[PDB]
2 protein chains.
Amino acid sequence: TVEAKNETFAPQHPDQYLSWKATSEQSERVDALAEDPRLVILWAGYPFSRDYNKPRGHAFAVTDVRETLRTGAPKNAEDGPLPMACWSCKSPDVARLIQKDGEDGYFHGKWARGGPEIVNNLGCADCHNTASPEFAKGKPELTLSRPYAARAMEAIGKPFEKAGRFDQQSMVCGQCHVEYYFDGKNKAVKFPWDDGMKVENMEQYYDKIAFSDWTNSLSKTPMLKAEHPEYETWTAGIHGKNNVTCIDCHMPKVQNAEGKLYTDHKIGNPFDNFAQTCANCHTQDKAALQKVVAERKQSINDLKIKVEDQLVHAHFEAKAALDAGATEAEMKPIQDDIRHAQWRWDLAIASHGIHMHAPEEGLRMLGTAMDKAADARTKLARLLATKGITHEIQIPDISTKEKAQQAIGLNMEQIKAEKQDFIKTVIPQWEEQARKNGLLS
Amino acid sequence: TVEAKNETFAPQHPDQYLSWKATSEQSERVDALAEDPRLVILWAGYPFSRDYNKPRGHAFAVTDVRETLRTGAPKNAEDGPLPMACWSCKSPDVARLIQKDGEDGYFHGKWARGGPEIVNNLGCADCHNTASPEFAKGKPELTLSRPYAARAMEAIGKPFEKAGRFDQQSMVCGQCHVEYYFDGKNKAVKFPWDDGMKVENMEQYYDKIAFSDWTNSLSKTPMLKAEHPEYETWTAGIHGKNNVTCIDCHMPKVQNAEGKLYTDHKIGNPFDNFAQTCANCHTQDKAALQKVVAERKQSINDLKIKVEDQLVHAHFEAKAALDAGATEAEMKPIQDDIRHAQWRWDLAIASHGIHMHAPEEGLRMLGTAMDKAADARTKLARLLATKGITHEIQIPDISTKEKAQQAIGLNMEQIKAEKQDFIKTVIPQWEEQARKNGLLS
Ligand code: HEC
Ligand code: HEC
Ligand code: HEC
Ligand code: HEC
Ligand code: HEC
Ligand code: HEC
Ligand code: HEC
Ligand code: HEC
Ligand code: HEC
Ligand code: HEC
Ligand SMILES: [Ca+2]
Ligand SMILES: [Ca+2]
Ligand SMILES: [Ca+2]
Ligand SMILES: [Ca+2]
């Protein structure tokens, strides 16, 4: 009953379909590791040290999860580093499978298993109850197609079905644009929102279940990874406090050539249509508003670099303490500090929109990260001294992405060669197979 | 021609006179050192470690400068810790003396010397050209009565006489509500704005002229003291960027009983008259806006305390290094870091309005302070280890103002008794001479 094949809806909804399809124009894929090699050190031991780009259009979600080095080059349906859950926020086929196989059945196994099943571009079924008679009549019928997201919204005291129109608008974005972790042996997507959506709430939450994402290979710290917390941070910011929704800025109401109103489905930079976005509410002109947002982006970027420099030193200083023979008991309180410092930093800046959505909250977060980075490095200086080291720990050359990846032991030549062979030969097999099974066009 | 006796104007300007006089109702004097005993440590060796209160009504400026422990108990016109310049932002008799004796004449000598001269409350001649025939007709004729403030406004490319009416309104407050230092032999008020008003600009400015306000007596760091930077920080925040003036919030247009509109001169908390302040521009209700401002206040306070705890440790750790025989050369880079860390912290939170005027900027500044505090403490830990110390440095009990003051070697019982006697006996003498000279009554 869930229709994952988006083009089904084109004749009935040409304004929404044509604009939805146009996210393919947002095609630039910017390498964030090249731009910030410190990230390779911070994420040492984790797939994000291999490959991390800025987001681009929705049209590319499927392509990009296939192509990222993070997903590797599985040789069969039970192989590869990552689980089925990596599909969850990329395609309406996820909705299709959850309905067919149930949530547990969908999450079981490896990402590689979903390859010939998850094939349509993030689309209509992700956000709309397309099976409602009202939808054909041109009403939105917004829904949460993801039960893990429905459960999260209830956990914050905001059940979707009791929510008004405007809260529901941001909630559909909130199915994917959130911080999450993989829960249980089968790695189900969960939002860590049980105690609240603030960095302090989530930190306490993860510590109480003793969860870690990975162990940093330099410091041996049990780490937490933050991912794109737009919902949580937008909530904290002044626009969210005034229930200015994701849609007010990213999906403005515009007019077709016949003067009819519709929701613009080309989801991108709100500044690209200032006249229909900020200008609905603000008297300031485009240049003046761009200048403010740019200033905040710079303030955040300057402070973020300072925190990351502290963390790079902390990881290498912990590596030096290990190399001088520090025991697990000696390392533990240091590693607790590093875990908390990096959690705070990563949640502060994992969203590329933080300087717009809640710049004051990103700044505050970075400040609390810096407090724990200070504690870690002071403990480490004292620990190193007990092992007879009283000099500054020198860092290897991390001036480019390539040097940093080399420095942490990654064989990037082999990694990329394996991935490129996977892209060359497996993806077409997946698509050929999906077409044979009627899942794709 | 400056008229420092404010009551002169009462019959011509009864609406402004009566509301100006009403700041006397804002009478609560809150002890900031009691609320945060860490301050006593950070300002060790400076008058601020003795006595520091939150501000109250303008009506109390002359009495508070007289009554603070900071000015002490001078025995004659050439005694006491502080110079004439401490009167500068308290009273229209400053304008009177500047015009009579010239600026250089005014600044010469000790605070004690101006006692029998600076006797009228902060008032009309501080902000108005009262000599103008237009003033008796009811036109404001705003003026800068302080030449150093006029110089500072020119330095930021905003000469007062070329400014529009609305720029001029906030400049009048920016005669006093600024960061300043004492320049040269005679200790003249100067605002450090030559290179701009950002924390980074002022930090570089003071470093280039190798200025310090005092040497912290625990760490022997040459320190910089920040004071109430409202003008600078208001300029950095979104309200300033939008030319919302100090007056828009703090001196709203109100109607008298006969329904005549005038500027309310009872300068206080804008939330006391929300209907004529925020509500002129905002649709949100009073409780909602209060909740937002309180939330930023707590955010800043939380982070401020983290930074302060780091600085308290740094000052004591530096004391331990010194006791362990650290050389001047060994201490120097640490002292640079402490000096910078505390400057950034002090400028961030020296203004009690920062959480309202520019919360993102106060937060940003505190993060940059934390970066330097961390550097200081890491270098300290290494230095201490070279002297055979590898344990954490224990801190004295500083859980109260009294304990903190005892710990830095203040004899508060004696300091307070000398002040009480100064207050009971010298101030009536000053007032007697002023009245005899027709300066007071
Ligand atoms: C609960 C939602 C969610 C899940 C689970 C999720 N993602 Fe994403 N992903 C997003 C969102 C939202 C973006 C765009 C925002 C951003 O990248 O900052 C994104 C972007 C991406 C991108 C493009 C940017 C980049 O990093 O190169 C890739 C590739 C990606 N995800 C792969 C994965 C992989 C691999 C996993 C499993 C570890 C995963 N995703 C799990 C929501 C999710
Ligand atoms: C990323 C989530 C998402 C995607 C995917 C999505 N929509 Fe929408 N859609 C929305 C939101 C949000 C609205 C605005 C609802 C409102 O006004 O309250 C909307 C509005 C609509 C409406 C109501 C008419 C209008 O324009 O206001 C229709 C019909 C529609 N979309 C069709 C489609 C079609 C066809 C597709 C597949 C090409 C699609 N949607 C994919 C989120 C989405
Ligand atoms: C089904 C999960 C999902 C849904 C729901 C979702 N997003 Fe996304 N979004 C993604 C992923 C994944 C990417 C990154 C795509 C890539 O890089 O290939 C992305 C990218 C973006 C970007 C970056 C676009 C660009 O060109 O750089 C923006 C902005 C965005 N989404 C906004 C929204 C808004 C607003 C909503 C709510 C109407 C929403 N998203 C709903 C998953 C989702
Ligand atoms: C008040 C207007 C506004 C609101 C509401 C809003 N956004 Fe944004 N968002 C922006 C602007 C503007 C940018 C780009 C900032 C820039 O140009 O530097 C941005 C950036 C982003 C990005 C980073 C993509 C990129 O690479 O630029 C994502 C993802 C995103 N928004 C998603 C969301 C989500 C999801 C919501 C709702 C939870 C939301 N936005 C609500 C205005 C808004
Ligand atoms: C649906 C109405 C609406 C939209 C659209 C809108 N804004 Fe706002 N904006 C507000 C409201 C409400 C406030 C809070 C201040 C107030 O009470 O007026 C605000 C506050 C702000 C502030 C001050 C707080 C902060 O975050 O620094 C900035 C800057 C700003 N907006 C920029 C933008 C930009 C840029 C856009 C376009 C990407 C935009 N706004 C679009 C309504 C809107
Ligand atoms: C450039 C103007 C200016 C200068 C010069 C100045 N002050 Fe002030 N003073 C202010 C302002 C504005 C306030 C209220 C704001 C605040 O305290 O944060 C204030 C408040 C005070 C208070 C009441 C609050 C407190 O700290 O207990 C005292 C006492 C005081 N000043 C004493 C002094 C002393 C002593 C000097 C000489 C070292 C001095 N002032 C120099 C502007 C100035
Ligand atoms: C802290 C600075 C300051 C103080 C002290 C001060 N004024 Fe004012 N005054 C202002 C400002 C600002 C305005 C508004 C000017 C405008 O509207 O542009 C104003 C306006 C006025 C006006 C014009 C009419 C009106 O109500 O707007 C008169 C007359 C006046 N004040 C009289 C006085 C009197 C009399 C005193 C002494 C009892 C005094 N002021 C003290 C700053 C001050
Ligand atoms: C002549 C110097 C001077 C001028 C001009 C001046 N201030 Fe003040 N202000 C002070 C001092 C000193 C205090 C602290 C008084 C005390 O605590 O005894 C103070 C206190 C205040 C307070 C705290 C009131 C309270 O009850 O806590 C506010 C608000 C304030 N000033 C605002 C303004 C505004 C707005 C203007 C411009 C109209 C400004 N002032 C003009 C020196 C000045
Ligand atoms: C957009 C409104 C607005 C503007 C503009 C404004 N203020 Fe404020 N200011 C406030 C509010 C509201 C508070 C009290 C915050 C609170 O209650 O927590 C405050 C606090 C203060 C305080 C601290 C007083 C105290 O009681 O602790 C001072 C001093 C002050 N303002 C002076 C100024 C000066 C000088 C200017 C111009 C450079 C200015 N303000 C501009 C609204 C404003
Ligand atoms: C002269 C008109 C005016 C006055 C009076 C005014 N504001 Fe604002 N306020 C603005 C403007 C303009 C913005 C920028 C957002 C926008 O474009 O609307 C803003 C933004 C804000 C913001 C969002 C920035 C932030 O800090 O997140 C808050 C909060 C706010 N105002 C609170 C208040 C409070 C509280 C008062 C009363 C003490 C107040 N303003 C009085 C015009 C005004
Ligand atoms: Ca992007
Ligand atoms: Ca996570
Ligand atoms: Ca006060
Ligand atoms: Ca100063």
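Numbers in chain B come straight from Swiss-Prot, and the residues shown are 37-477, in order.
The way this entry was determined, per its header, is X-ray crystallography, 2.0 Å.
Including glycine, each Cβ sits where the backbone N, Cα and C put it.
What Swiss-Prot lists as heme c 3 binding site is B:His94, B:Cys209, B:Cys212, B:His213, and the listing cites a large-scale study or a structure entry. Annotation source Swiss-Prot lists substrate binding site at B:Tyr216, B:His264. Annotation source Swiss-Prot lists heme c 5 binding site at B:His275, B:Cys314, B:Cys317, B:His318, citing a large-scale study or a structure entry. If you look up Swiss-Prot, you'll see B:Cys282, B:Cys285, B:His286, B:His393 marked as heme c 4 binding site. Experimental mutagenesis at this site is recorded by Swiss-Prot as B:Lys126 to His, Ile or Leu, annotated: Almost complete loss of nitrite reductase activity.
Locations of recorded Swiss-Prot features on the structure.
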{"residue": "B:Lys126", "record": "mutagenesis position", "DSSP (3 states)": "coil"}
{"residue": "B:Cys212", "record": "heme c 3 binding site", "DSSP (3 states)": "coil"}
{"residue": "B:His275", "record": "heme c 5 binding site", "DSSP (3 states)": "helix"}
{"residue": "B:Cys282", "record": "heme c 4 binding site", "DSSP (3 states)": "helix"}
{"residue": "B:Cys314", "record": "heme c 5 binding site", "DSSP (3 states)": "helix"}
{"residue": "B:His393", "record": "heme c 4 binding site", "DSSP (3 states)": "helix"}
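Ranked by Cα separation from B:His264 (substrate binding site), the recorded positions B:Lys126, B:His213, B:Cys285, B:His286 are led by B:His213. Maximum intra-site Cα distance, heme c 3 binding residues B:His94, B:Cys209, B:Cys212, B:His213: 12 Å. Comparing CA positions across the binding-site residues B:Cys209, B:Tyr216, B:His393, the one lying closest to B:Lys126 (mutagenesis position) turns out to be B:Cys209. The heme c 4 site is set by B:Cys282, B:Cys285, B:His286, B:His393; from the centre of their CB atoms, other residues of the chain with a CB within 8 Å are B:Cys209, B:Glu266, B:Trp270, B:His275, B:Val280, B:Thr281, B:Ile283, B:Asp284, B:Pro306, B:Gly389. Rounded to a whole number, the C-alpha distance linking B:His318 (heme c 5 binding site) with B:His94 (heme c 3 binding site) is 28 angstrom. Of the recorded residues, B:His393 (heme c 4 binding site) and B:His275 (heme c 5 binding site) place their C-alpha atoms 7 Å from one another. In sequence order, B:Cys209, B:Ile303, B:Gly304, B:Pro306, B:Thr313 constitute the residues six or more apart from B:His286 (heme c 4 binding site) in its chain with CB-CB distances below 8 Å. For ligand 10, the nearby recorded positions are B:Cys285, B:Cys317; that is, of B:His94, B:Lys126, B:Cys285, B:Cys317, these have a C-beta under 6 Å from one of its atoms.
With respect to their backbone Cα atoms, B:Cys317 (heme c 5 binding site) and B:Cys285 (heme c 4 binding site) stand 10 Å from each other. Cβ neighbours of B:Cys285 (heme c 4 binding site) (same chain, under 8 Å, six or more residues apart in sequence): B:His275, B:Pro306, B:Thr313, B:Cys314.
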